[PDB]
Amino acid sequence: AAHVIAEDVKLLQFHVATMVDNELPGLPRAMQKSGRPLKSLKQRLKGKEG
Amino acid sequence: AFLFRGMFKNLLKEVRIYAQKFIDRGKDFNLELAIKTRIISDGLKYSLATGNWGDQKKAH
Amino acid sequence: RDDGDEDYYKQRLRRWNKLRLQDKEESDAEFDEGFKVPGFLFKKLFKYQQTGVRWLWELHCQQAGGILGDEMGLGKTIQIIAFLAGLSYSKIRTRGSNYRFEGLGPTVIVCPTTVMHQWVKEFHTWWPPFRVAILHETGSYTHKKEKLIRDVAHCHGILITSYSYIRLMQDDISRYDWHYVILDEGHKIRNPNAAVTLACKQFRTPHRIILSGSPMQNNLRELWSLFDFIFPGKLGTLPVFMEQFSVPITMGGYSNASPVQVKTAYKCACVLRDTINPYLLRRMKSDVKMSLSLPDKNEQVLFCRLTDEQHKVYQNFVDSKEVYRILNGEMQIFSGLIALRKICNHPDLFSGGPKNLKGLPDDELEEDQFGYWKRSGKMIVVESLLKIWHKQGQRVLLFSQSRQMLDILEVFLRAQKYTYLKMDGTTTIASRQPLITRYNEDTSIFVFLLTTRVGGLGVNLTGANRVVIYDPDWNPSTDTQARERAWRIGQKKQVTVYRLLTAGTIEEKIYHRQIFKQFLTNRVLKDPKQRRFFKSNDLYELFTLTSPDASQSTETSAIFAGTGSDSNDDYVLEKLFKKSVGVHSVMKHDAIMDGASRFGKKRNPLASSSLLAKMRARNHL
Amino acid sequence: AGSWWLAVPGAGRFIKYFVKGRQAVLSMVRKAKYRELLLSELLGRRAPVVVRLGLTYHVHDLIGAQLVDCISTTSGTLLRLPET
DNA sequence: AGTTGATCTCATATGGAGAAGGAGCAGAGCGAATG
RNA sequence: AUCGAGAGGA
DNA sequence: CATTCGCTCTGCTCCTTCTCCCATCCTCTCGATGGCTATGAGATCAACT
Ligand SMILES: [Mg+2]
């Protein structure tokens, strides 16, 4: 069904997105089990500790 | 008291969830099996251990 | 040998013609729209096989698939080959479409490797003109297997493949325009999430056929997966099918189901049965006496007691905190069921047995061995069975679900000095058929030791006439397949089958699942009006030890009360009780399995009044 | 993706002039008295600077597209906005 | 040129600061149509 | 060993 | 023919939105994370002859 494949491409887009940037403004955080947020490539590069 | 309210609410929730799938199956349930005493015992223990004052699922 | 080569196929045609010239009358069976079966082939078929060929033609005209669901032994393969021969013979010119064959295009048959050469032999017997080639390491082809598929597509041969090659060669297979896909033993695609299932559904042809003796075995979901191969979209999507049929029909098999649930289930079963009926053709052996007859089967369930130490071990396990973690949802129930089912088989499988010592003299080395028969309540029964049957000169198949228990049984058979053969999934496939023929020929071998799942279909062990199923499986079709090693065409003797169970343990509940599942199957495939037996809460209470005193009924006898289910076999039972072996009770399995006006005055077809009557009767009580 | 129209190079110049001319010439009918204009009077009128493709070309388009109705009269052909 | 056997592998059962976009909207000035 | 938290030093 | 009118096209405010950043180095303790049983089929090619 077209709405299922739309939702699945939307989920693929969300995962490829949160691989690069897990600090998106309008979307949920990608998380491990126990709920901690995943560190993305951007968070690896960004800050004083990056 | 703040912690224990939420933990007792979660316990009543789980007792309802357990018993409903028996009343949906037309037969009485043992409440000694419905009460999952881990909720209070580990909720208070966890929050005192870590100092995260809330649901362990919401630690951040 | 098979026509993967070309000079073999040429030689096989030249030989067939040189034979045919020496025999140098019946008339073709005309159906309709053009289909003909050669008269010499149609005469060779039974009327039920003729009906199957006609049904296959009606499906070919509709361009629908079908499940040829006939019970094992009715000769499904002949019906398929006779139909395909008819298609090739009558040169059916496909209307209005790119498949401008004048005959049969490339066919793929997918089957277990154990039956590939049977298909080749049947084709080379019944319709020699075909070019049948096995895509397998047992196939005759010498070049790379990619080129065989091109050759068999180009010349419109018949490709025979394993399910594993379909799963692995998805592209090189599905690249081509196959005309027919036949799934033999097609219950192998019964899991909709399995990758063999997804690979089989990639075939573009509408002419998809399944051969299976069991369209369903556990769940209505298996039926969905087969119909989603056979007629995509006929049963809708799986989530919808589960909501509309699986839940309503299941929830009205319970004896504690409310009247509304019982009616809703009866309706849903009638709807499903009417939806699948055109596309599932299923004859039973009782429906057609033409294909011989079997001797009588006596199948009984023996309720054994736990030994006192086995009862302690089992009770301590159900009082354990592992079981508390299981019931509190911290653990999956699976490890606990595996443990309970071990304890029921032999406690040493759980406990490791009595503690090992070294330097003991040889006389101590019996009671202290791992798997000693006197610690298992079921082995004390098997001991008395084997002792009576060896004295009667019967021959025994001894099945267990587990191979660990099969080793404990082998150690017992050696210590009792019986002659036996053993087979299991570790027994090399090339050496299996030599063992089965040796057993059938050498009547000096008393026991064949066998896991239930080894060998697939086609293990013909009809040298035996007594069967013990040592422990129950969750899938009912496993234990019916087990007895059908002995009770099958070619059996000359009355087969007695004993199923061992331990009363008030997990084993009695596993048997209750088998019956519940078989009733669920019969409610769709036989008759939706059926009596309701099991309470749901009783069917899923798995971790409670009960064990009846000799004065008490089993739960099975309480459930099936009033059904009538409570000299060699009489003599065996007499000694199983009078010896005080620890048989609590016996039930008859076949008896348990008996679960049973201003308007409309003028026409412009079904009359409204009868369509309305059907709708009302379907929606009222 | 994977599909293309046959096109004419430079069609944008024509399409620009055509779209603006069409709206211009249709407004000449819309703005005239009664929303009526006699075709001979229109074709005699000094075309707007917006009507670069010519005024007859546009009246043939407008009539073919059914954007204006012709009415025959004793005075000759009359353009109208259609009751739509 | 033909034959064996580990081994993998599927599959089964139960704060804040700056920057950027948009809408509102005023009104300049161009060209058609008067009057 | 990692991640997180808290308490400290200049 | 001198308006006059209507219509297109800037460009000037005032939001909403959103993205970025927040001293250096060092020490210690503490909590948490922390992942079936088993039997079958069956394809591979390492490796015997
Ligand atoms: Mg078959």
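We're sticking with Swiss-Prot numbering for chain D, so the shown stretch reads 171-254, in order.
Using the three backbone atoms N, Cα and C, a Cβ is placed for every residue, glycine included.
Record features, source Swiss-Prot:
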type	residues	note
MUTAGEN	D:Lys186 to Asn	Weakly impairs DNA repair
MUTAGEN	D:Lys186 to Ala	Abolishes DNA-binding activity. Abolishes DNA-binding activity, causes relocalization to the cytoplasm and reduces interaction with ERCC6 and RPA2; when associated with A-190 and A-201
MUTAGEN	D:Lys190 to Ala	Abolishes DNA-binding activity, causes relocalization to the cytoplasm and reduces interaction with ERCC6 and RPA2; when associated with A-186 and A-201
MUTAGEN	D:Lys190 to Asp	Reduces ubiquitination of RNAPII and interaction with DNA; when associated with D-216
MUTAGEN	D:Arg200 to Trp	Does not affect DNA repair
MUTAGEN	D:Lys201 to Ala	Dramatically reduces DNA-binding activity. Abolishes DNA-binding activity, causes relocalization to the cytoplasm and reduces interaction with ERCC6 and RPA2; when associated with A-186 and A-190
MUTAGEN	D:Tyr204 to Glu	Reduces self-association and DNA-binding activity. Increases cytoplasmic localization
MUTAGEN	D:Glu206 to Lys	Increases cytoplasmic localization
MUTAGEN	D:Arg216 to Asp	Reduces ubiquitination of RNAPII and interaction with DNA; when associated with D-190
MUTAGEN	D:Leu248 to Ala	Increases cytoplasmic localization
MUTAGEN	D:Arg250 to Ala	Increases cytoplasmic localization
For D:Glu206 (mutagenesis position) and D:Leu248 (mutagenesis position), determine the Cα separation and express it in whole Å.
7
Measuring Cα to Cα, how far is D:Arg216 (mutagenesis position) from D:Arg200 (mutagenesis position) in Å?
17
If you compare CA-to-CA distances from D:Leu248 (mutagenesis position) to each of the mutagenesis positions D:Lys186, D:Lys190, D:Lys201, which comes out shortest?
D:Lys201
Going by C-alpha positions, which of the mutagenesis positions (D:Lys186, D:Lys190, D:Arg250) is nearest D:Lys201 (mutagenesis position)?
D:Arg250
Cα-proximity to D:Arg250 (mutagenesis position), 10 Å cut-off, over mutagenesis positions D:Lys186, D:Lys190, D:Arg200, D:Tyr204:
D:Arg200, D:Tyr204
Neighbourhood of D:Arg200 (mutagenesis position) by C-beta distance under 8 A, where only residues 6 or more apart in the same chain count
D:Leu251
Please identify which of D:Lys190, D:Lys201 has the densest Cβ environment, defined as other Cβ atoms within 10 Å, among these mutagenesis positions.
D:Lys190
Count the Cβ atoms, other than its own, that fall within 10 Å of the Cβ of D:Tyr204 (mutagenesis position), considering every protein chain shown.
9
Report, in whole Å, the straight Cα-to-Cα distance of D:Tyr204 (mutagenesis position) from D:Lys186 (mutagenesis position).
29
For D:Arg200 (mutagenesis position), name the DSSP secondary structure in the helix/strand/coil scheme.
helix
